[PDB]
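Down below is the structure, laid out as structure tokens.
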Amino acid sequence: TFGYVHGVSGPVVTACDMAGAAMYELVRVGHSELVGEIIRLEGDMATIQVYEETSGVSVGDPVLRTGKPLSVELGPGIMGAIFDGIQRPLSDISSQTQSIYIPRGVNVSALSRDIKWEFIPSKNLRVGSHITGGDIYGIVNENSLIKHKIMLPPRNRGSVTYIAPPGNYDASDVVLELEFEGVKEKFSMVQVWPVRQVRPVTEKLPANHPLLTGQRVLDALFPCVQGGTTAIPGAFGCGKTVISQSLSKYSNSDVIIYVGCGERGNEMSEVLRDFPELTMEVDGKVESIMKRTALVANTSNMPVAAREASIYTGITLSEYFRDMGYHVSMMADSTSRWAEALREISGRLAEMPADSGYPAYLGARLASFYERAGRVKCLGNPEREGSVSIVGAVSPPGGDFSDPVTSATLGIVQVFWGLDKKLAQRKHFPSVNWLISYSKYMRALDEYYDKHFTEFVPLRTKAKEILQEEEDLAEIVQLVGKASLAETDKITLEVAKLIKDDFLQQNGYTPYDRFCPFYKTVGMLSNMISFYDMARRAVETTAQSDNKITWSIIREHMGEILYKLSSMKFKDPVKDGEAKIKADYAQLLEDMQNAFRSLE
Amino acid sequence: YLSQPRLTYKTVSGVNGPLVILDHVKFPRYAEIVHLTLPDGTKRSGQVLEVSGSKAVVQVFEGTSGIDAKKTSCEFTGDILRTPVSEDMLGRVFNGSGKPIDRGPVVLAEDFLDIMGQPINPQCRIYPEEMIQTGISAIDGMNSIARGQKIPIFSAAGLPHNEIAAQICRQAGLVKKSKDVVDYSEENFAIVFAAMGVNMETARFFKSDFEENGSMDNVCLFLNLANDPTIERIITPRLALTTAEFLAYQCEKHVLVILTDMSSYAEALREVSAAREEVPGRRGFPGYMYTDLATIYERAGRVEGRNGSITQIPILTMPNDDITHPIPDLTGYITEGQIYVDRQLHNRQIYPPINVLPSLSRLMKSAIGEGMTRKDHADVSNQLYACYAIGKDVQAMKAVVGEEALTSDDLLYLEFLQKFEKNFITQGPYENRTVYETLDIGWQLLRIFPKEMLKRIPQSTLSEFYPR
Amino acid sequence: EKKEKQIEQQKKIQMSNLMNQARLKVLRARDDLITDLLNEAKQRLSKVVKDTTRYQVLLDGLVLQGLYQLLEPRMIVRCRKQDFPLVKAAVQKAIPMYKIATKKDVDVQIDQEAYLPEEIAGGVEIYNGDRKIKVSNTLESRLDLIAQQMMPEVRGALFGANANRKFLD
Amino acid sequence: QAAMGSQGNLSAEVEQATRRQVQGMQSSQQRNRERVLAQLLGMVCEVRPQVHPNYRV
Amino acid sequence: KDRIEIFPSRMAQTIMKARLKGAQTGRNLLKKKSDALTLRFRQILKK
């Protein structure tokens, strides 16, 4: 336990002169109790990796001996708090110390020990029945929205000996006891899980459902899959919190865990105020979205060890919450900054530069992170189901896709929502490139789309083909001059314009159109494509049959229809009923057919 | 606190470059300070870097010249470097180490603090809201700087970024005069300039300018000349930031700190790393350079529960005008926005030549707004940007084709471009244009055009502002 | 207009120089004041040296502190010529305490050739066997160190406290 | 001429200022002198010897 | 054929950067000239 603390070749120091202890074990240094992790062992001594500053550490300092590795406390009260990369209850320490800066020797438990919770036992299990790891024996009403379930720790089982009745108890108190063959072990409300292992699952089920998004753009063109993995380019000023908030408010998930690197207090306070402002009326009542969030973030300053540990803390928390039979979306923000963090930790290892300083195990870390996702059948008796999605926001270095990390991530994702800053400069939102965006999970979604819509996929293929054909005709008419082209392709031009101006834009500042239901989206697309097909057929047939039908004849006979199409978006489903909207759209389609018949 | 005596030494194992090594040390500690005595009586300080058993390593600031193997008294303070902070620093000039160099007396310390100091808790961070006027029209009118908006200025060899920095310093001020004349008497602005890696002529020019403006009551200057020892070049930023944090979070002052020629800081960090004998990095810079520059820059912003703020304005040079050089790249991933100076415009004899086209600012969306200022700041900037862009384009097209092919609007565009480059950018060294006067001159330039061509300004303000 | 600009520039530079010199004069006066106070402290301490009754206890404490510091098999103590029996008695008292404290056998000598200068008010310098490590635990060094450590409190006493400083931490 | 008279008067006023603050500082010292000296000498006298906290048998 | 011939060196990086920038400026200039010529063509072939 001698503190043989050396000097530094960076922001980290090492030590020696102790007894035998396993590596990747967390011990404390000095009277300040700094975070330290064994990395290297030689002989009867072991190097350590201290995270805090290395100032003032002297020889002969104590080194406390422990028996556990880096781990995360898991239990009730996590929802609504603000944590760093090593799980420090930052609001609570600011409350306790009344300090301005980060205090040292932070010996505060991640959760409080003076807050009582209402306990409901399972009212089915009796003392003496055998319980396995992952079975729920209790629930907590953490808040009106989410009920923080409690499960037996994995890698444990035995025959129960005590069951506690409902009551108001704290974390330290004992509620469940049991008895393995030979010994017996009590169980409190808190479990601890090492970070660098994956909690088990019974089996992994294919993702077979769409992840809803607020706007019809990127929800009908390039949908995501619930529990999937996706990449979204994003930069300063483009607007990245738009999708964050959209997934927080209008989506079928159940919790949001936002994890980044080098974050600002702007986003923290913004989400804090969006909790009571950006609410959701689940049952007609607004509620703080704090209850549906657990923020984690690190700001430059933080020693690179914690900055790199944040991502694993986040995925561990997300997995602990998915095991409770819920849905999750983990915003893996600051991905390029995370690659920079990887480079920075490898800086103090003298490792061979694979490519511009990337450690050799860069690919290993990519694989170990991005793969822990998907939908999984939970491990327990009541047979829950839940999934974790990951959304790694790509942050290219000034639009250059030369990073090996960017390409490596772009080979794992199947969905891409490209962003063009110039389209945002054109006052068009959402700013989607419309050509580089793709979605290869279309096959997984074909089965969902058939069973309930039976028409959307033809419309989605027609929309993509029309989008390419409009660019082809744009090339034709920049060569010609936009004054000499037949009517046959002018109808394609006009429909493409109408889809662009109405269906491929959704104003988040419009009071009632901040969320387009997907059945509504299908209705609008069906009506517009029906108009397109009818006009195209009419002009093609009359091009030689009789009475050549042109842009002007059609336009004049359907100024009413054109304005009605342009005014479809002003429906307000919030107040007007769904039946009203669908009936009115069907009537509008009928009117289109009647007008085209009255033409001929 | 500590009342134990001090332990000296005369053993010295070996010496190598800017390092000294001595053993038989009794319970050393990291980053301990040491006072050395030479055979001739000269005294040179140093800092500890490596410790192992009894062996120890210090680093002499003043340089290893003529150190004797036996006749050297190496002494141990028993502590780490501590800054004698005090409010009455203001109006003084110090060297790198903090020793006064303006013929004055030793500092009378109000307190002591860690030279590294402490970093700010992210929960106690307040989003910047209001803007600090610089006295330059090219920046204020088109590009707002909120409180704590860490914006760097990218420059290179031969460019007059030094004069621009001096102008910003001597013309610094607030926009609290928007309320009333009598109420503006409550001024709470201070400056802490930190010349580092600066040649003699520049350092003295800064001193002369600061004395000339007569605002030395609110200017604390740290000079580190080129010929000074290289190890002291990495200590001065910490001292400046610690004094700024003191004056901000203890006396509730608003502070604008400036650091100049950070490329010299990068060179110093490179050299100390090379002496440390560590694995190089990309372009030989230390691998942990990003972390170091992070713990330097970030000490800035606002904190809840305090009436005070800090604002960091770094300045750095670009080797061979290489925008992809590591220093500006790693500075990009911390700071916010980018200011540029155009070589051609310097060649056209236009002072100060700030290129508005590549300039950016992320906080400009909310740093300006209604109530805090007039309603006509952001829209005016966008309109002027569009007008200048199309004016340069029309100048290019005139060069391509000829004057005979220009329309009336093209003539207006060319006249606007010439008048803009003659009036707005050209400000002269001493013209202190306020924000209001800057918007007024922008209106004067926009008067060339008919209101119809001004499509980026909404009609709601054109019916109020164009007929004047 | 050229001459007017020149005249006003001369006005401003002159006034700025006067302000600077005034402030520097004030600061120099304060520094001289504190220096005089420290010199008085030195003189009063030198007066207090004369009282043998408590000087013996102080020397005992100083020697014990030095012995506790150096922790080596060989030791040498150095003291003024005129206080030799006092340091002898203090060391003979100090040795058993050191043995009972550290659980180690050490040998302590007194040198008889080299001595502290005459101007030394008092104190003790302790070397090791090979004279390569020392702790000049002398009275003036203690005064200087203790004064420099407590300097902000001295300023607080001699000039009150600055109201504009609202918070301490 | 007006400016020269102004510099003369302003220098006289500034010297008057320096005189009054110097007198105030002298009075401030003379008010409280013995307390700090007694405290300082008491701190010098105190010894409280002990061993380095990290020594072991 | 596929690539310019020059030894890899930092001065060569700056030189090829200058060559590319000159090519881009000439590109833009001749596009503007072409636009002027097309406008002239259209207004002389009007009626």
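Here chain A follows Swiss-Prot, giving residues 17-616 in order.
The header says electron microscopy, 4.4 Å.
Even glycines carry a Cβ here, placed using N, Cα and C.
Taking a C-beta cut-off of under 8 Å and a sequence gap of six or more, A:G250 (ATP binding site) has these contacts in its own chain: A:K256, A:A409, A:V410, A:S411, A:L435. Under the heading ATP binding site, Swiss-Prot lists A:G250, A:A251, A:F252, A:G253, A:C254, A:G255, A:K256, A:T257.
One mutagenesis experiment named in Swiss-Prot is A:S384 to A, and its note says Significant loss in AMPK-mediated phosphorylation. Look at A:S384 (mutagenesis position): DSSP puts it in a helix. Every protein chain shown contributes to the tally, and the Cβ of A:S384 (mutagenesis position) ends up with 14 other Cβ atoms within 10 Å.
For A:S411 to A, Swiss-Prot lists a mutagenesis experiment annotated as follows: Reduces the interaction with CRYAB and MTOR.
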Among A:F252, A:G253, A:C254, A:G255, A:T257, A:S411 (the recorded positions), residues with Cβ under 8 Å to chain B, listed in sequence order: A:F252, A:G253
Rounded to the nearest Å - Cα separation of A:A251 (ATP binding site) and A:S384 (mutagenesis position): 26
Spatial separation of A:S384 (mutagenesis position) from A:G253 (ATP binding site) - C-alpha basis, Å: 31
Site with most surrounding Cβ atoms, counting all protein chains shown within 10 Å, from the recorded positions A:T257, A:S411: A:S411
Residues near A:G255 (ATP binding site) in space but at least six apart in sequence (CB under 8 A): A:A440, A:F445, A:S447
Shell of the ATP site beyond A:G250, A:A251, A:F252, A:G253, A:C254, A:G255, A:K256, A:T257, same chain only (C-beta within 8 angstroms of their C-beta centre): A:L435
A:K256 (ATP binding site) CB neighbourhood, other CB atoms within 10 A: 18
Packing count at A:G253 (ATP binding site) (other Cβ atoms within 10 Å of its Cβ): 12
A:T257 (ATP binding site) - helix vs strand vs coil (DSSP): helix
Cα-Cα distance linking A:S384 (mutagenesis position) and A:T257 (ATP binding site), given in Å to the nearest integer: 27
Length of the line joining the Cα atoms of A:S384 (mutagenesis position) and A:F252 (ATP binding site), in Å: 28
Packing count at A:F252 (ATP binding site) (other Cβ atoms within 10 Å of its Cβ): 11
